[PDB]
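Asker: This is the structure I want to talk about, given as structure tokens.
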2 protein chains.
Amino acid sequence: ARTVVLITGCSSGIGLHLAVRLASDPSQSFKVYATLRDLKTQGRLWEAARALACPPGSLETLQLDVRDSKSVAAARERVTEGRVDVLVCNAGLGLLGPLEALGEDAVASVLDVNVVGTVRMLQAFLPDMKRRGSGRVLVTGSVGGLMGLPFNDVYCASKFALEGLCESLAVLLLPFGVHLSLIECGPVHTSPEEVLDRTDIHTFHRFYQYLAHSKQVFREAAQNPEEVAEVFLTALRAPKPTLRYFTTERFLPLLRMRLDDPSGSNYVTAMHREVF
Amino acid sequence: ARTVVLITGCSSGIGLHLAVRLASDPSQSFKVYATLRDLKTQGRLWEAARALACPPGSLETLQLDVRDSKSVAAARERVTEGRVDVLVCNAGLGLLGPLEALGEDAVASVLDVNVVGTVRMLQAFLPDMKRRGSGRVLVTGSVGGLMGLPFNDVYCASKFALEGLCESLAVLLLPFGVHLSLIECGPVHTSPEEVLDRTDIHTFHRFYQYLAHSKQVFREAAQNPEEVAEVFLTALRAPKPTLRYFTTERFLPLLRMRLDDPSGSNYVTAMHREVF
Ligand SMILES: C[C@]12CCC(=O)C[C@@H]1CC[C@@H]1[C@@H]2CC[C@]2(C)C(=O)CC[C@@H]12
Ligand SMILES: C[C@]12CCC(=O)C[C@@H]1CC[C@@H]1[C@@H]2CC[C@]2(C)C(=O)CC[C@@H]12
């Protein structure tokens, strides 16, 4: 029997590349359900699928909006095999800007998709895994879930939230045979006027500095999505998967600094100098 | 001039005791605005206030529901001094139980009060602090924001979120003269039938084990709220406050273990054995 995989957020980036990587595996081991918020965005997925020659029936798309528990339930009912071996919670939103310039709705949305949406998926698929005593859950994490990044306050809040959520569940799930892992990604290749109206000129200037810095880090360190997708596959095949996989060791030093001074002083000074 | 303090979540626990500690300070240094979601719950606050002989005018209550940006704005307008020197974001909800037994509304509420509510307060009060180049923000943190706890998945998600939010803002706020600090608290002195219907018997049994364990930890380690409130005062008077204050060193070893094995393996095994 094939390994049934259901992946959220497949219209672009990591989820699109993971879905076609699995569906096109030479062994034909996987049956992938690539889910998307809006089916109008599925063209790139199908263009990639043909480029990798995914066999007919290896990949199927479903509409799944993680903000709606009814959409989660209807997608679950569409898994014809009646089981999900691997669940990949990857749907996510970013949010960048001065905290006081962010709309209340944008903040609530980032938390509803990134955090509550993952809870909705776990509530919908975890119980059957627990009963069977088998199943793999992979969650797309971020270096921003491990350390705070300026002008990413709500995005980091959401990614930190996934760390707490997953770590808490892992403690309980240890003896159930259900394995949860976070795949910790760094940067991956995948109007000023309005910001200025909602913040001070000094914060505005620091935002520019952050953006200039971020562009350089991205140009220098962004990983190809194929390399990142492969870390998900590595986690899936591990007999005894760990709670966290890192796609790069680039940020481990900063993470260790952070983790070694619980007052936070060293990290805050170090990251302020790094960005600014 | 007095130091103007505005504190959220003052109907009980840490916020109630902090508010009366500040208002009754022998130096009469502070003017406290003790805010509460529902004014019908203000009796304990006033009973404590009289017990500590808070001078007339040292303490005032305002209705403030952190889920509503209009309520945040109306409370801000009630600060007669037209400035807040110290903002204490303390309002918070717990949530305990098997993840699949939690209501979707309860999950969304925990994140809206704990995380989005803090964002609403920071958006409403941060800009004036940044302009003035002064102000202290203290956020009630938890050991559950630093390490994942079984059957506290969404509660830990929310507290981890505050860590990411605050750490991200601290990096930017470093040179502005505005100081943000998390006050990391351990336990503080402050139907089975429905859970069983929504989960499996094994998870139900593990929940009982968790509860029995938690009761013993609480009986042995819960700190008096007066001792905890004093750590907020210590942070407020520090000339150069750190990002994090710990109310106890009891959990530092577990935190260090966690922080020293980024794969998460050591922590997950250690905490599973500790609780179960
Ligand atoms: C957010 C972003 C850039 C945007 C992204 O896609 C993720 C990546 C994560 C690492 C961040 C980087 C921006 C620049 C940062 C903040 C550094 O200088 C070190 C950590 C870096
Ligand atoms: C959640 C709770 C108990 C409930 C609370 O008020 C906070 C406190 C934080 C530390 C927790 C503890 C429960 C038992 C735990 C999980 C341990 O055995 C170590 C960490 C402990």
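Throughout, chain B uses Swiss-Prot numbering, with the displayed residues spanning 2-191, 200-285 in order.
This deposition comes from X-ray crystallography, 1.6 Å.
Cβ atoms are placed via backbone N, Cα and C, with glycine included.
Among the features that Swiss-Prot reports, active site, proton acceptor is placed at B:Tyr156. For B:10-38, B:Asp66, B:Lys160, the entry in Swiss-Prot reads NADP(+) binding site. The annotation substrate binding site is assigned in Swiss-Prot to B:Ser143 on the grounds of experimental evidence. Here Swiss-Prot describes B:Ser135 to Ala as a published mutagenesis experiment; the accompanying note says: Abolishes phosphorylation. No effect on 17-beta-hydroxysteroid dehydrogenase activity. A mutagenesis experiment is reported in Swiss-Prot for this position, B:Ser143 to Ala, and the note states: Loss of 17-beta-hydroxysteroid dehydrogenase activity. Swiss-Prot lists B:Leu150 to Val among its mutagenesis entries, and the accompanying note reads: Alters substrate specificity. B:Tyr156 to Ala appears in Swiss-Prot as a mutagenesis experiment; the accompanying note says: Loss of 17-beta-hydroxysteroid dehydrogenase activity. The mutagenesis experiment B:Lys160 to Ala is recorded by Swiss-Prot, whose note states: Loss of 17-beta-hydroxysteroid dehydrogenase activity. The note that Swiss-Prot attaches to the published mutagenesis B:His222 to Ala is: No effect on conversion of estrone to 17beta-estradiol. What Swiss-Prot notes for the published mutagenesis of B:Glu283 to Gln is this: No effect on conversion of estrone to 17beta-estradiol. For the mutagenesis result B:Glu283 to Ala, the note given in Swiss-Prot is No effect on conversion of estrone to 17beta-estradiol.
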Asker: Counting only residues 6+ away in sequence within the same chain, which have a CB under 8 Å from the CB of B:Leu150 (mutagenesis position)?
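Answerer: Residues satisfying the criterion: B:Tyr156, B:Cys157, B:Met280, B:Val284.
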Asker: According to DSSP, does B:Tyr34 (NADP(+) binding site) sit in a helix, a strand, or coil?
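Answerer: Reduced to three states, the DSSP call for B:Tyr34 (NADP(+) binding site) is strand.
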Asker: For the recorded positions B:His18, B:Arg22, B:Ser143, B:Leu150, B:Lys160, which ones lie near chain A, with a CB less than 8 A from one of its CB atoms?
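Answerer: Among the recorded positions B:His18, B:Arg22, B:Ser143, B:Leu150, B:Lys160, the ones whose Cβ sits under 8 Å from a Cβ of chain A are B:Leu150, B:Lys160.
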Asker: Given a separation of at least six residues and a C-beta threshold under 8 Å, show me what packs close to B:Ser30 (NADP(+) binding site) in the same chain.
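Answerer: Residues satisfying the criterion: B:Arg3, B:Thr4.
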Asker: For B:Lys160 (mutagenesis position) and B:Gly14 (NADP(+) binding site), determine the Cα separation and express it in whole Å.
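Answerer: Rounded to the nearest whole number, the Cα-Cα distance is 17 Å.
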Asker: Is it possible to get the count of other C-beta atoms within 10 angstroms of the C-beta of B:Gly14 (NADP(+) binding site)?
Answerer: 20
Asker: What is the separation, in Å, between the Cα atoms of B:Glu283 (mutagenesis position) and B:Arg38 (NADP(+) binding site)?
Answerer: 36
Asker: Can you go through the recorded positions B:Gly14, B:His18, B:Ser30, B:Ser135, B:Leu150 and pick out those with a C-beta less than 6 angstroms from ligand 2?
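Answerer: If the test is a Cβ under 6 Å from any atom of ligand 2, the answer is B:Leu150.
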Asker: If I take the C-alpha of B:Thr191 and the C-alpha of B:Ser200, which enclose 8 unmodelled residues, how far apart are they in Å?
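Answerer: Cα of B:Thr191 to Cα of B:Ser200, across the missing 8: 22 Å.
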Asker: Go through B:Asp26, B:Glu283, the listed recorded positions, and name the one with the sparsest Cβ surroundings, counting other Cβ atoms within 10 Å.
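Answerer: Sparsest of the recorded positions B:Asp26, B:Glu283 by Cβ contacts within 10 Å: B:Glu283.
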Asker: Going by C-alpha distance, which of the mutagenesis positions B:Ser135, B:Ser143, B:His222 is nearest to B:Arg22 (NADP(+) binding site)?
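Answerer: That would be B:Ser143, nearest by Cα distance.
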Asker: Going by Cα-Cα distance, pick out whichever of the mutagenesis positions B:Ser135, B:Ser143, B:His222 is nearest to B:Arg38 (NADP(+) binding site).
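Answerer: Out of the listed candidates, the nearest Cα belongs to B:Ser143.
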Asker: Around the Cβ of B:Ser135 (mutagenesis position), how many other Cβ atoms lie within 10 Å? Please give the count over every shown protein chain.
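Answerer: Its Cβ shell of radius 10 Å holds 14 other Cβ atoms.
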